[PDB]
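Peer 1: Mind having a look at this structure? Questions to follow.
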Amino acid sequence: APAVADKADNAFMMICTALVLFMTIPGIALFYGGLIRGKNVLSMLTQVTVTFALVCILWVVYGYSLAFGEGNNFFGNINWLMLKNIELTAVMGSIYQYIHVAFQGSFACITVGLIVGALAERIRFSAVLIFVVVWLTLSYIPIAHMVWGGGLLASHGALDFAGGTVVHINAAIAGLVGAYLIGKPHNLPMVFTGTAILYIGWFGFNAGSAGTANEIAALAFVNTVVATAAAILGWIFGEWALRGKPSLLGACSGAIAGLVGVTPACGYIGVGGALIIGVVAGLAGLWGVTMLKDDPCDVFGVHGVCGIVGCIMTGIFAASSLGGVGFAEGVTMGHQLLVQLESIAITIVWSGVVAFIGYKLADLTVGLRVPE
Amino acid sequence: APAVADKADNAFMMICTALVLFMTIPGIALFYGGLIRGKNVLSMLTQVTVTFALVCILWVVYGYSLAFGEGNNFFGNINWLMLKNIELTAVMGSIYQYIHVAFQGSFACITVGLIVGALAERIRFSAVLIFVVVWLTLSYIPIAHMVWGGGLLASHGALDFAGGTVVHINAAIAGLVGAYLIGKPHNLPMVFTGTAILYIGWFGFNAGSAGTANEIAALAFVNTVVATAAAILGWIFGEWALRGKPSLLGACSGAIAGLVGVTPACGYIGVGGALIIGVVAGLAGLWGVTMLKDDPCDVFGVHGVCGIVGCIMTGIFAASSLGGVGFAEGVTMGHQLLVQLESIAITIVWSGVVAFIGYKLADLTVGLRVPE
Amino acid sequence: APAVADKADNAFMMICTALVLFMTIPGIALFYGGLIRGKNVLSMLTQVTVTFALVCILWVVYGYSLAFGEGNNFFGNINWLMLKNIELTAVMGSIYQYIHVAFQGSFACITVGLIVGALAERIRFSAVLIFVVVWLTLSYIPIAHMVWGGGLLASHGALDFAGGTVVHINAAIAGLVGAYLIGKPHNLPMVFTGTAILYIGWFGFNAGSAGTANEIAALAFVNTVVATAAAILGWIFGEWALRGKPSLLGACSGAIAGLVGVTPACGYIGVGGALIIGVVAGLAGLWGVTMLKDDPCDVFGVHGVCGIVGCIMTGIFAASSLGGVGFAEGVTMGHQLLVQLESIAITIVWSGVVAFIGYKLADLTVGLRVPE
Ligand SMILES: CCCCCCCCCCCC[N+](C)(C)[O-]
Ligand SMILES: CCCCCCCCCCCC[N+](C)(C)[O-]
Ligand SMILES: CCCCCCCCCCCC[N+](C)(C)[O-]
Ligand SMILES: [N]
Ligand SMILES: [N]
Ligand SMILES: [N]
Ligand SMILES: [N]
Ligand SMILES: [N]
Ligand SMILES: [N]
Ligand SMILES: [Xe]
Ligand SMILES: [Xe]
Ligand SMILES: [Xe]
Ligand SMILES: [Xe]
Ligand SMILES: [Xe]
Ligand SMILES: [Xe]
Ligand SMILES: [Xe]
Ligand SMILES: [Xe]
Ligand SMILES: [Xe]
Ligand SMILES: [Xe]
Ligand SMILES: [Xe]
Ligand SMILES: [Xe]
Ligand SMILES: [Xe]
Ligand SMILES: [Xe]
Ligand SMILES: [Xe]
Ligand SMILES: [Xe]
Ligand SMILES: [Xe]
Ligand SMILES: [Xe]
Ligand SMILES: [Xe]
Ligand SMILES: [Xe]
Ligand SMILES: [Xe]
Ligand SMILES: [Xe]
């Protein structure tokens, strides 16, 4: 009767967790390190590393319990503080629950890395730590519960395979609020290296979200290859048409645009949908950083816009008629789309409000703007 | 009756695919980035990234179908365009076929990365895209079909575990033709970093070519460690004897020489053969870049020479008497050697001719030499 | 009757081996590369690469046989020279023995990389090769046999999951002897990149030491996340208190301190113990590099001190009452602690003496100090 762990899924999921951690340490740190002024690199890398450590600790102390424990529509409980009452041999799905703790913790880490990396230039160090505590505890954790922890958005059938809302939109909005409150790249080879590490790690991010080494993991893997490639080509074509030539930063940005766009969709769509989502995301990203430029190192320009596009287009290309795996029983495309839009709107407002509270608390305690 | 996927092999093979993609993004890009003039790095990285995206797309659209579909001795068919008629739960060997699509696509990517990285300095950007289409479609795909897709060379019993011909010789010849038509490293730490990433990813390349996490994967893994180490020592000893001291570029080149040499052999030989092939490859590589120097960043000097040496020596050390896994029934060492040589010759001529056609078509459409 | 390999464990363990190799190539090379004077980087990278190749070869020729073959309390035998008499399908635990050869060889590689990287600046190149042969054969191999090969320390019940003694203390002492005999960082972004690669690879190091993708691997994985995070925070808090501000080098050093401290403990302790060991290790590391500064690039300052702290605290937090997996039957905490201390003392003296012999033999043959 009691579920038994499959060692193939244990192995797959521990390695996928390592790939996701790789996305933060050193992926996103190198990505931002090549974008910001050289004089701010060391401080940014320190803030990414220290806030990464903080997230790891908060996650085990109470974050996992409040995100994935049973509670209400908005948060879980505190019955798994420091993972108490989780037996070592406890199974979640087809893997040991300890591996689920680590895999889901690694997602919290990259989400925070996306914010801290972009704002470390301008925000005070003690203030970023305050902000991380506030926003992780009151925005990442409730939103993760609502989408992946059986809460409000899951109970309405929201489709988000690997975190278009939980990770990308959530962090993009936090970044924009930060930039609004706190008013050329020097090492593009480093930007490219970070981009590449983010790409390789993202296979653990997307495919690992199946929770098992099955055909859905395989689907998500292939769709991640295709969407990324198509968004690179889409971005680069739009750059050739708009600016006359492609650029390395454009190609890297296109890759990220496709990775973000396919994040919510990868486990639900066909390879034809992945190609279309990739092209659209690459072009919407290019448009986002162009026209929509309140954007610290273009957090929203890509993660926000492409996150929204992917979440919406997931409600389309999940349809069996378009090569997807099919909507749930009794769910039309029109209904699913409405659920995707509602989920996007809730994530935007929830993250913005918590982020405003986080930055304001930091500002009233220690001051936000980096000192003298 | 119908084959069932083993989740352990699914997991193994998806992670091996990620390791192979890692070899291109950022492996080979960093390798060449430290070798070429600083003023050409950004353009090379853009060309590697964009042509990588192009290969990914062409592979799914028609490349997989024409390489691994059933057809004739030279190419497959177009029954799997955009992977149509491949059910998601379809099994190939002991893994889902979708994972086979991705794994084999990643090999096409690194093969093209080897060419583009070396020639991006001198070739026009639109011309490289034309060349990639022509050469991928008419050289990589038919040669992959002939060797790994049940075509001409497979039907004669050619031994090539992970692509001495399909990947290394194929691309080396394309590189030389390019250099013939289009007539010191500045960041050796970057060269070393690329080399190291190529090394780690190559375990997915070599061991993943078993298609399963079995004793042949384990054999290929160990032989990859041994051959690489022995070629480093071989190259470095020859450099000490010839130039008076080892160098970092020598040590990295030796590593690549051993990785290339053991590619066709790793799943067929004993560890004693891997040591011998490594030493020979390291020394043949050193000789190749010395005496044979028409060599853009030494594509053939190592990949061509060591590819040929490895393919030949596979026909020797696969013998059971030498610790190998044994030739097929009824096959003597003399016969096997002849088959290896025939396979090498066909790959050289096929790739050269297609490459000449590719570069000439680009030259007549847009012009090959990078503009003003 | 005969053991059968589990493909899930085969896959897990081959990938963990690749992650451990990643720690040396390029992990530890980049770590030291950013620490030492720019003018010595290329020579250090060459020495790390060439000695890495040497270790790989010695391991297969005789090192595996003498470390993990059956012999006496101090070394094995020479019945597995070049892995002869090891059938390809031979099983060790739940994986093919060939994979065990590679996994354990990768540990020898990182241990030597820790020494060579730190001393390459000052030691002659031919002398480091002599030293590596002597110390690998007479210190790493016997100590690995004593702890993990059924020898003296294993037979007394010493707890060392992933090599607090075999790897970290062993190499730290060899480093100090070297520095005693042979009397600011320029690229901190490179130090951070090396640190990050060491971190990701260390999951293969720690979790792979379970030999299987089971709940102990999962435990070791989570404890590695927690201990690393806590040591970062511990180090950084002590730096804030002592120096007034955190630094990037501090944050990276704290990470390494926690990784070292949890190495012997990760598979035996609860997550609460991992947090405590991480904090203590981070602070002991900070103290080590402060007060105890005979320290070439701070080998002992972190690997030695934190290795000792972790080995001792493993004898505490393995207790079931503290969340650990429990001491063996009939073993009190007091007895276990005494065994940990005895194991630490034997490793320190054994490594020091062999290291002195190694450096002296090199000095009498070729001379230790780098020439003119
Ligand atoms: C593919 C046909 C789908 C149409 C389903 C009609 C019923 C639901 C309509 C809800 C409104 C549509 N939408 C996209 C604005 O939310
Ligand atoms: C180890 C004995 C192998 C000798 C087999 C003799 C029959 C085949 C001979 C074919 C010619 C040899 N070769 C290498 C030039 O192709
Ligand atoms: C948690 C209670 C453990 C006490 C066990 C008493 C018997 C063994 C005492 C050996 C001496 C202790 N120590 C730590 C100095 O080795
Ligand atoms: N990300
Ligand atoms: N990003
Ligand atoms: N390669
Ligand atoms: N290469
Ligand atoms: N290490
Ligand atoms: N380290
Ligand atoms: Xe795996
Ligand atoms: Xe964790
Ligand atoms: Xe985590
Ligand atoms: Xe990229
Ligand atoms: Xe993956
Ligand atoms: Xe990419
Ligand atoms: Xe969503
Ligand atoms: Xe990796
Ligand atoms: Xe693909
Ligand atoms: Xe691929
Ligand atoms: Xe290397
Ligand atoms: Xe691998
Ligand atoms: Xe290497
Ligand atoms: Xe071949
Ligand atoms: Xe990996
Ligand atoms: Xe090995
Ligand atoms: Xe190894
Ligand atoms: Xe890297
Ligand atoms: Xe780090
Ligand atoms: Xe792992
Ligand atoms: Xe870290
Ligand atoms: Xe120990």
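The numbers used for chain C are those of Swiss-Prot, and the residues that appear cover 23-205, 216-325, 331-409, in sequence.
Per the header of the entry, the method used was X-ray crystallography, 2.1 Å.
Cβ coordinates are placed from backbone N, Cα and C, and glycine is handled just like the others.
Not my notes, these are from Swiss-Prot:
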| type | residues | note |
| --- | --- | --- |
| BINDING | C:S241 | NH4(+) binding site |
| MUTAGEN | C:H178 to A | Abolishes the positive allosteric modulation observed for binding phosphatidylethanolamine and cardiolipin-like molecules |
| MUTAGEN | C:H190 to E | Retains 25% of transport activity with methylammonium as substrate. Shows normal GlnK-AmtB complex formation after ammonium shock |
| MUTAGEN | C:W234 to A | Loss of transport activity with methylammonium as substrate |
| MUTAGEN | C:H340 to A | Does not prevent transport of ammonia. Loss of transport activity with methylammonium and methylamine. Shows normal GlnK-AmtB complex formation after ammonium shock. Loss of both methylamine and ammonia transport; when associated with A-190 |
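Help me see these features in their spatial surroundings.
Peer 2: If you draw a 10 Å sphere around the CB of C:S241 (NH4(+) binding site), it holds 25 other CB atoms from the protein chains shown.
Proximity of C:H178 (mutagenesis position) to non-local residues of its own chain (separation of 6 or more, Cβ distance below 8 Å) is seen for C:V376, C:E379, C:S380, given in sequence order.
Classification of C:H190 (mutagenesis position) by DSSP places it within a helix.
Listed in sequence order, C:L41, C:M45, C:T256, C:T260, C:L291 are the same-chain residues at least 6 apart in sequence whose CB falls under 8 Å from the CB of C:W234 (mutagenesis position).
A sphere of 10 angstroms centred on the C-beta of C:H340 (mutagenesis position) encloses 30 other C-beta atoms.
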Peer 1: According to DSSP, does C:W234 (mutagenesis position) fall in a helix, a strand, or coil?
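Peer 2: Reduced to three states, the DSSP call for C:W234 (mutagenesis position) is helix.
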Peer 1: C:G205 and C:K216 flank 10 unmodelled residues; Cα separation in Å?
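Peer 2: Flanking Cα atoms, separation 18 Å.
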Peer 1: Based on a Cβ-to-ligand 7 distance below 6 Å, what subset of the recorded positions C:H178, C:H190, C:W234, C:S241, C:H340 would you report?
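Peer 2: Cβ under 6 Å from ligand 7: none.
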Peer 1: Once you note that 5 residues are missing between C:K325 and C:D331, how far is one Cα from the other in Å?
Peer 2: 7
Peer 1: CB neighbours of C:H190 (mutagenesis position) within 10 A?
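Peer 2: If we count other Cβ atoms within 10 Å of C:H190 (mutagenesis position), we arrive at 33.
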Peer 1: In whole Å, how far does the CA atom of C:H190 (mutagenesis position) lie from that of C:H340 (mutagenesis position)?
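Peer 2: With the alpha carbons as reference points, the distance is 5 Å.
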Peer 1: I want to verify one value. Collapsing DSSP to three states, which class is C:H340 (mutagenesis position)?
Peer 2: helix
Peer 1: Would you mind pulling the DSSP three-state label for C:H178 (mutagenesis position)?
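Peer 2: In three-state terms, C:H178 (mutagenesis position) counts as coil.
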Peer 1: C:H340 (mutagenesis position) to C:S241 (NH4(+) binding site): how many Å between their Cα atoms?
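Peer 2: On Cα coordinates alone, these residues lie 19 Å apart.
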